[PDB]
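Comments concern the structure below.
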Amino acid sequence: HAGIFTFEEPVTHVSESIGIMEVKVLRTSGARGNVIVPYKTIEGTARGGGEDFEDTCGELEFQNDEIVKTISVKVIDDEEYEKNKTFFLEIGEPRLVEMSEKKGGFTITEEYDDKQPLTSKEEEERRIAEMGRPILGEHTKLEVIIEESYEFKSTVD
Ligand SMILES: [Ca+2]
Ligand SMILES: [Ca+2]
């Protein structure tokens, strides 16, 4: 295929009394090399910067030897007023660190472009490139509902 990077759960409930929450990411079935998957915390109704939570935007490094992955996010103690709040974890465009030399041939303008994420919506030609790159899996969205300490299994949807 290319890459299958999806969350095991699209919604996760974590306590506000927790330190680090970790979420399981499923790895590509074509793990034959090193692939970088950037991710970021969309604040939403939470506040990053160590305010309400410790926001994170970095890169998950997948390898042939490195299996699975967890996004480790730090939750902070409330600074403003307390509510159950939530932040979205989304991953970006994965890229092969080992850039596959696909022999297309000499072409005009071969620079470091390809900086756009998964965005081939109207541009069909960018799909050619995305086809030779890894992409995401099924559901890439993680709604982390950080529920203030009560008890778990209570917030059932
Ligand atoms: Ca707060
Ligand atoms: Ca709180």
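Swiss-Prot numbering applies to chain A: residues 533-635, 643-648, 677-724, in that order.
Any Cβ shown, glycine's included, is placed from N, Cα and C.
Summarising the annotation, Swiss-Prot assigns Ca(2+) 5 binding site to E548, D610, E612, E715. Following the DSSP three-state reduction, the secondary structure of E715 (Ca(2+) 5 binding site) is coil.
The annotation Ca(2+) 6 binding site is assigned in Swiss-Prot to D584, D610, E611, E612 on the grounds of a large-scale study or a structure entry. Around the Cβ of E611 (Ca(2+) 6 binding site), the same chain contributes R579, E583, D584, each under 8 angstroms and 6 or more positions distant in sequence.
Under DSSP, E548 (mutagenesis position) is assigned to coil, being neither helix nor strand in the three-state scheme. Cβ neighbour count for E548 (mutagenesis position) (all protein chains, 10 Å cutoff from its Cβ): 19. Here the residue is the original one, while Swiss-Prot reports the published mutagenesis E548 to L with the comment Abolishes regulation by micromolar Ca(2+).
While the structure shown retains the original residue, Swiss-Prot records the mutagenesis experiment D584 to V with this note: No effect on regulation by micromolar Ca(2+). Cβ-based neighbour count (10 Å, all protein chains) for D584 (mutagenesis position) stands at 23.
Cβ environment of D610 (mutagenesis position): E548, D584 lie under 8 Å away, each six or more residues apart in the same chain. According to Swiss-Prot, the experimentally introduced change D610 to V is described as follows: Abolishes regulation by micromolar Ca(2+).
Counted within 10 Å of its Cβ, the other Cβ atoms near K617 (mutagenesis position) come to 21, all protein chains included. Experimental mutagenesis at this site is recorded by Swiss-Prot as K617 to E, annotated: Decreases affinity for Ca(2+), but retains regulation by micromolar Ca(2+).
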- Message: Taking the Cβ of each of the binding-site residues and counting other Cβ atoms inside 10 Å, which one has the highest number: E612, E715?
- Response: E715
- When you measure from each Cβ to the nearest atom of ligand 2, which of the recorded positions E548, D584, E611, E612, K617 fall under 6 angstroms? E548
- Message: When DSSP is mapped onto helix/strand/coil, what comes out for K617 (mutagenesis position)?
- Response: strand
